[PDB]
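Enquirer: Below is a structure I'd like to ask you about.
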Amino acid sequence: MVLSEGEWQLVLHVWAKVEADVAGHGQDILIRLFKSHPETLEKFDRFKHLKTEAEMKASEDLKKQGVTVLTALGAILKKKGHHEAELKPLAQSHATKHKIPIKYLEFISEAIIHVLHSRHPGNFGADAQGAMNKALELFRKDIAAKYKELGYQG
Ligand code: HEM
């Protein structure tokens with residue numbers, strides 16, 4: 001799949017708003033993920049003991065992880081589809097070291113869309129959400145293709 005330039009503009013226009021608060025959006029997204037799909041929190045050894053949302057909000061490790069996730073995703077989106085080199089190391093560690101199924105990448109995609117929609121309604125109407133969903137489906141499809149070359153799931 002290939003996004004048109006107008007779809008990329010819609011994705012990078014709401015992303016520039018996310019980048020005004022990367023740690024705050026990082027937290028929101030990871031907590032939304034962990035609440036919605038609590039099975040995903042077990043993949044995180046450093047903070048799978050967390051029991052409540054208040055403990056998640058106060059964790060400095062969880063916030064730092066959110067910043068890591070969003071900074072890497074932001075570097076991939078800004079490539080506008082030319083992201084082959086950025087995906088390689090990412091696919092390798094999620095498929096071989098952490099073992100994250102594609103399914104979980106779908107779950108965090110859903111968490112991203114949920115939080116942008118709540119925080120940025122004005123910049124995240126139907127067309128901007130359709131373009132963000134297309135940009136995350138492209139990311140997932142490319143990463144699933146790399147998992148397959150690496151010897152993992154699909
Ligand atoms: C937008 C999708 C995602 C991006 C861009 C992303 C990015 C990263 C990055 C940059 C790192 C640090 C370097 C590395 O280990 O490769 C990381 C580590 C990790 N990621 Fe992801 N990730 C994503 C989704 C997930 C999901 C959905 C899970 C699990 C449910 C997951 C679990 C982990 C784990 C366990 C680590 C290790 C954390 C620690 O250091 O102990 N990732 N991820």
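Each position is counted from 1, following the chain as shown.
Recorded method for this deposit: X-ray crystallography, 1.8 Å.
Using the three backbone atoms N, Cα and C, a Cβ is placed for every residue, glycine included.
Summarising the annotation, Swiss-Prot assigns heme b binding site to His94 and lists experimental evidence as the type of evidence. Swiss-Prot gives this note for the natural variant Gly122 to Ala: In metmyoglobin.
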Enquirer: Between the Cα atoms of the residue listed as 'heme b binding site' and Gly122 (variant position), find the distance and write it as a whole number of Å.
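Expert: About 34 Å separate the Cα atoms of these two residues.
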Enquirer: For a quick check of understanding: among the recorded positions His94, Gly122, which residue's Cβ has the most other Cβ atoms within 10 Å?
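Expert: Compared across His94, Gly122, the most Cβ atoms within 10 Å surround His94.
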Enquirer: Provide the three-state secondary structure of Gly122 (variant position) computed with DSSP.
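Expert: Note: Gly122 (variant position) is helical by DSSP.
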Enquirer: If H, G and I count as helix, E and B as strand, and all else as coil, what does DSSP give for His94 (heme b binding site)?
Expert: helix
